[PDB]
Amino acid sequence: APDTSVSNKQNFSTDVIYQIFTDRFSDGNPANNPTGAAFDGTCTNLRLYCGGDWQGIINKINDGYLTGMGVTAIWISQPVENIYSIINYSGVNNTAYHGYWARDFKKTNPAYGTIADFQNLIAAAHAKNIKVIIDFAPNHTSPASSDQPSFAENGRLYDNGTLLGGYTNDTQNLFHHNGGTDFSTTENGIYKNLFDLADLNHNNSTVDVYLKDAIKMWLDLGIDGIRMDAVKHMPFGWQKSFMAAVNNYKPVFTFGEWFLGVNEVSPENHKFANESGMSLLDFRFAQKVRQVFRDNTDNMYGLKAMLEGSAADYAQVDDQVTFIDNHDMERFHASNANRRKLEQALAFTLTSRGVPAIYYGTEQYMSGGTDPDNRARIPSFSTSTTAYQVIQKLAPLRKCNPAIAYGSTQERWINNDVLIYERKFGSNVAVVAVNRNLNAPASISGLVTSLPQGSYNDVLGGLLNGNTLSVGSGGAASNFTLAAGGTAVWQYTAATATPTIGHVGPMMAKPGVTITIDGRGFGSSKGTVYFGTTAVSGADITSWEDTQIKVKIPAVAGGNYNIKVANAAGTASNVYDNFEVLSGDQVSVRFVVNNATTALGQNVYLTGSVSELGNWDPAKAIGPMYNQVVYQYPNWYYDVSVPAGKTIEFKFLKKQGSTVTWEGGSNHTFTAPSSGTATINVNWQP
Ligand SMILES: OC[C@H]1O[C@H](O[C@H]2[C@H](O)[C@@H](O)[C@@H](O[C@H]3[C@H](O)[C@@H](O)[C@@H](O[C@H]4[C@H](O)[C@@H](O)[C@@H](O[C@H]5[C@H](O)[C@@H](O)[C@@H](O)O[C@@H]5CO)O[C@@H]4CO)O[C@@H]3CO)O[C@@H]2CO)[C@H](O)[C@@H](O)[C@@H]1O
Ligand SMILES: OC[C@H]1O[C@H](O[C@H]2[C@H](O)[C@@H](O)[C@@H](O[C@H]3[C@H](O)[C@@H](O)[C@@H](O)O[C@@H]3CO)O[C@@H]2CO)[C@H](O)[C@@H](O)[C@@H]1O
Ligand SMILES: OC[C@H]1O[C@H](O[C@H]2[C@H](O)[C@@H](O)[C@@H](O)O[C@@H]2CO)[C@H](O)[C@@H](O)[C@@H]1O
Ligand SMILES: [Ca+2]
Ligand SMILES: [Ca+2]
């Protein structure tokens, strides 16, 4: 199939995600609605179950609501079985209507449906070329109290009906008992409870194996993607090993939730997105968008900075999932605000780089503050709104104009309130003009683009006061007036002659695994794929077409490679980098070093004989290690994803800037488990 097919579980860049809060979407089967104090069919009590289910989704899929919008993928609430208890938080009743309070990852939430229902959902969806994404929260179970076992469900963890353990009297050590996080440090938010949620201990073999087994179940059920919840609260090392378990099995586009605040930029966040094996929800983008289009706390210059910065900070910017709001923040639209604001932010998002995600109800101008006010039942399924039409008109572009899905971003005109940017990919161009100023029009002159000479009509058809663009020689646009609150979309598509790689996924895996190379101009005849200098042709290339190539990762040494392709004619393509070839299946191992004294600003790192350990290159050392929660200075610890059943050589090092101090004596050794986890405790050697 082509890069745009619904069958492409490795690339969402051409899709549009519709984020759905199952319980608040549609109740297609009242028979499964919870009862008693846990229910509220009127949906007036936002903390109770309203009755939204999978059947409801199916109907909305079949009735044309989603399809008519141009939506090509859905992200639904965590499908697994949640606690049943009604939690009372200071007189206020609470339910697991959100599906984040897991009790059994191997079962479904009865309120949502049965495995059969789930299966129907996938079928219905696929039948309509819609990809299905599920939310997954392996960080914790549910709210608990070690002292009050009677509270809630004690965060009990069940394995397909079989009780694994609870928060109280946790002799097996399935959970963390270090209190709750204060969000002070990263380490802090990792080995501590998220609020009152029972924090799972991934260092525990039981938990580790269980979790990996569970995801496999869902994979087998045909999901197309995964939304990892609270990745900022789980050991990065473990997560990597989790991604491998996925990628080496049945790879699917995965992106985690690393919450970022206003004006907040995190290097850790960048590093994670670039080396975890999963991408992230583009909070930086979202926050900036709100500032500029919603709260007016920043201008176009800020927007531009964000675009260029992000394009440089993220190895795979096109994999980041963009948005303007979510179930965790105030709804974009304010009951009293000018709608055009929301429409504009929409257009911008839909035409920008990354994977666009729309929170259900947006197209309906839904307003609401923080949780749960931001999760009201969708008031209506009207296709008549302006927002609905914007999406309808812009969504499809991601599928027909590669510039939008894979193109680069370049500012072509800018001022306080105006922004004209260009997306480019091969022989395809897209130009977007935006005037956030709701009262003043702008005079645009000096606009230069990559568009060929000609006349371009606004893709929005004047829906947002857009206009026709006149391009002369040298891509120079004629002088024009950009209406107040104006938004226009112009584009040019054309056949691409030379092979151009637009996307790759998965980005991390072991040899043998088939990867998907998407782009244009690959030719119809099998060419050659390059993993560094290694050539791959023939059989190993399972499928080859103009827009897509499916190839098996050659058995090369574990490491980071650059991917390149050549058409049958010998023409080489651009280079896609940052490809990680694992040394094999992975396991999560905890490294502990004792008596590693250091000075302020000086941290400890880990290095060793495998690519997963940087191969002795201090510049690729693992760390800085931790020393607050689980273990305390001068003791250091860290969870690392290493090759299973491999005899590894390692040493620790002290780093201050780029200055490194090696551990003395001879290398340490150990053989990685074949499955599950392990803990390696050693003493720092002088
Ligand atoms: O977000 C987490 C945290 O991470 C990073 O901090 C880490 C440090 O980079 C790293 O050096 C390590 O810190 C150790 C330190 O190496 C060790 O020596 C010890 O530190 C002592 C000082 O030795 C001691 O003199 C005293 O410090 C004085 C300091 O002399 C004076 O100049 C002035 O700064 O006041 C200080 C008062 O504290 O106290 C400390 C504590 O005994 O212990 C440290 C660990 O406890 O590990 C850090 C992470 O744990 C970031 O750099 C940091 O901003 C982040 O908060
Ligand atoms: O590639 C050649 C070389 O690589 C490997 O050697 C590594 C060592 O095993 C490893 O300890 C580390 O060596 C550092 C010492 O531990 C430290 O005391 C100090 O001497 O710096 C050394 C690093 O420069 O790194 C090297 C690789 O750089 C392999 O084990 C060797 O057999 C092989 O000769
Ligand atoms: O003509 C090329 C020139 O166009 C853009 O500059 C705009 C500028 O952003 C506006 O604020 C205003 O000053 O008009 C200029 C064009 O005359 C690009 O921003 C700039 O890089 C480019 O050279
Ligand atoms: Ca129902
Ligand atoms: Ca945790």
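Chain A is numbered as in Swiss-Prot, which gives 28-713 for the residues shown.
According to its header, this structure was worked out by X-ray crystallography, 2.6 Å.
Yeah, the Cβs are placed from backbone N, Cα and C, and that goes for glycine too.
Positions annotated as Ca(2+) 2 binding site by Swiss-Prot: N166, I217, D226, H260. For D226 (Ca(2+) 2 binding site), the same-chain residues that are 6 or more apart in sequence and have a Cβ closer than 8 Å to its Cβ are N166, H167, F202, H203, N205, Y218, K219, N220, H260.
Using a 10 Å Cβ-Cβ cutoff, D256 (mutagenesis position) registers 20 neighbours. DSSP gives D256 (mutagenesis position) a coil state; it is part of no helix or strand. Under its mutagenesis annotations, Swiss-Prot gives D256 to N the following note: Reduces activity 23000-fold. Reduces activity 520000-fold; when associated with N-355.
Per Swiss-Prot, active site, nucleophile is recorded for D256.
Record note (Swiss-Prot) on the mutagenesis of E284 to Q: Reduces activity 4100-fold. Cβ neighbour count for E284 (mutagenesis position) (all protein chains, 10 Å cutoff from its Cβ): 20.
Marked as Ca(2+) 3 binding site by Swiss-Prot: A342, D604. For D604 (Ca(2+) 3 binding site), the same-chain residues lying six or more positions away in sequence with a CB closer than 8 A to its CB are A342, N587, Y588, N589, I590. According to DSSP, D604 (Ca(2+) 3 binding site) is assigned to a strand segment.
Summarising the environment of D355 (mutagenesis position), the number of other Cβ atoms within 10 Å of its Cβ, over all protein chains shown, is 12. For the published mutagenesis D355 to N, Swiss-Prot gives the following note: Reduces activity 56000-fold. Reduces activity 520000-fold; when associated with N-256.
If you look up Swiss-Prot, you'll see 608-713 marked as domain 'CBM20', on the strength of sequence analysis.
Taking the binding-site residues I217, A342 in turn and counting surrounding C-beta atoms within 10 angstroms, the largest count is reached at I217.
The Cβ centroid of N166, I217, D226, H260 marks the Ca(2+) 2 site; residues of that chain outside this set whose Cβ lies within 8 Å of it are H167, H203, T208, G216, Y218, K219, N220, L221, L227, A257, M261, given in sequence order.
Listed in sequence order, the recorded positions near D256 (mutagenesis position) (C-alpha within 10 Å of its C-alpha) are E284, out of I217, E284, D355. Take the CB of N166 (Ca(2+) 2 binding site) and look out to 10 A: across all protein chains shown you find 24 other CB atoms. Secondary structure from DSSP puts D226 (Ca(2+) 2 binding site) in a beta strand.
Proximity of the recorded positions (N166, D256, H260, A342, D355, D604) to ligand 3: a Cβ under 6 Å from the molecule is found for none of them.
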